[PDB]
Amino acid sequence: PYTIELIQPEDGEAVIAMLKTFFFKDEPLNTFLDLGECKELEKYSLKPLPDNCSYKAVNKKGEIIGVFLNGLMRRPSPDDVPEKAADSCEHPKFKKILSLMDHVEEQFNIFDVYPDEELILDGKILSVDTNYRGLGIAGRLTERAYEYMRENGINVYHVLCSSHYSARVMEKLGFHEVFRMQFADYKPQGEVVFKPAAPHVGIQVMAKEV
Ligand SMILES: CC(C)(COP(=O)(O)OP(=O)(O)OC[C@H]1O[C@@H](n2cnc3c(N)ncnc32)[C@H](O)[C@@H]1OP(=O)(O)O)[C@@H](O)C(=O)NCCC(=O)NCCS
Ligand SMILES: CC(=O)NCCc1ccccc1
Ligand SMILES: CC(=O)NCCc1ccccc1
């Protein structure tokens, strides 16, 4: 038995504690790099919370057993000055992840796919406690966001997935691929950076129109 609830500002520490236990250790890129202590990822994860559209799954004892942290994303302004997230990161391992994210954004802009949309929901951090996996919690977290989208006239939910394994979960939930890149083809300075196990394959950006 569990609830799905809006994450409140006072939940920040508990959210970080849960992420440090699971996501920091078990998301494929993080574990491949052996991310370790990473205050930059803590900072990254707390950022979307004040957008008031991030959800926690909470067990019968009041413990957080899953989160989906989402933020609003806006179409770049006509006078936009694009910035690389990796530039302001001092943690070398997390910088590799941010650099990959920057590369994806350089190759693919979700707003090109949906010219009429000004605001899109961005699913940033998805994590479920191991002992509660395979129960559909990811789906119920995702579904709660549909409520927010309806309430705010948002049509598109965009989720960058770091493995084919998690992309498949999003497919089950009704998302489709909009961009992909194999790890074997990601060679920003001429050489492969990420070489996780073969089944991960690469990143897939997933989208659903709700
Ligand atoms: C991705 C993740 C959030 C999925 O959460 P979830 O609530 O377990 O999702 P689901 O219940 O839909 O299970 C997904 C699949 O995991 C598999 N699974 C089944 N039991 C499982 C278990 N005990 N443990 C792990 N995986 C299990 C199944 O293939 C299942 O699919 P199916 O139920 O449709 O057959 C979770 O695996 C996770 O936290 N992974 C590590 C962090 C990560 O990679 N996050 C996503 C980054 S994009
Ligand atoms: C939806 C989701 O959880 N994407 C994960 C991207 C990612 C972010 C930070 C470190 C590693 C990987
Ligand atoms: C079009 C398709 O077959 N996509 C799934 C395989 C895949 C390819 C690249 C990165 C991640 C995953």
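All residue numbers given for chain A refer to Swiss-Prot; the residues shown span 56-265 in order.
Cβ from N, Cα, C; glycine included.
Features reported for this protein in Swiss-Prot:
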type: BINDING; residues: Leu181, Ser182, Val183, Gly189, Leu190, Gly191, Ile192, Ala193; note: acetyl-CoA binding site
type: DOMAIN; residues: 181-254; note: domain 'N-acetyltransferase'
type: MUTAGEN; residues: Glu82 to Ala; note: Reduces catalytic activity towards tryptamine
type: MUTAGEN; residues: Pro83 to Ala; note: Reduces catalytic activity
type: MUTAGEN; residues: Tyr99 to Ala; note: Reduces catalytic activity
type: MUTAGEN; residues: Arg188 to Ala; note: Reduces catalytic activity
type: MUTAGEN; residues: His213 to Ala; note: Does not affect catalytic activity
type: MUTAGEN; residues: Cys216 to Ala; note: Does not affect catalytic activity
type: MUTAGEN; residues: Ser221 to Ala; note: Reduces catalytic activity towards tryptamine
type: MUTAGEN; residues: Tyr241 to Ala; note: No effect on the catalytic activity towards tryptamine
type: MUTAGEN; residues: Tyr241 to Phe; note: No effect on the catalytic activity towards tryptamine
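Taking the Cβ of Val183 (acetyl-CoA binding site) as reference, residues of its chain lying under 8 Å away and at least six apart in sequence are, in sequence order, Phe77, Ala112, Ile120, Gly121, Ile192, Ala193, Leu196. Straight-line distance linking the Cα atoms of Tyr99 (mutagenesis position) and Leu181 (acetyl-CoA binding site), rounded to a whole number, equals 13 Å. Listed in sequence order, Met128, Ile165, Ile175, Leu176, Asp177, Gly178, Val233, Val260, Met261, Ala262 are the same-chain residues at least 6 apart in sequence whose CB falls under 8 Å from the CB of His213 (mutagenesis position). DSSP assigns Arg188 (mutagenesis position) to coil, not to a helix or a strand.
Largest CA to CA distance in the acetyl-CoA binding set (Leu181, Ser182, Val183, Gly189, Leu190, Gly191, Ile192, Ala193): 15 Å, whole number.
When the Cα of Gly189 (acetyl-CoA binding site) is compared against those of the mutagenesis positions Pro83, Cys216, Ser221, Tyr241, the shortest separation belongs to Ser221. Rounded to the nearest whole angstrom, the C-alpha distance between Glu82 (mutagenesis position) and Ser182 (acetyl-CoA binding site) is 8. Note on the recorded positions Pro83, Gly189, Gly191: the fewest other CB atoms within 10 A surround the CB of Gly189. Around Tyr99 (mutagenesis position), taking its Cβ as the centre, 19 other Cβ atoms fall within 10 Å, counting all chains.
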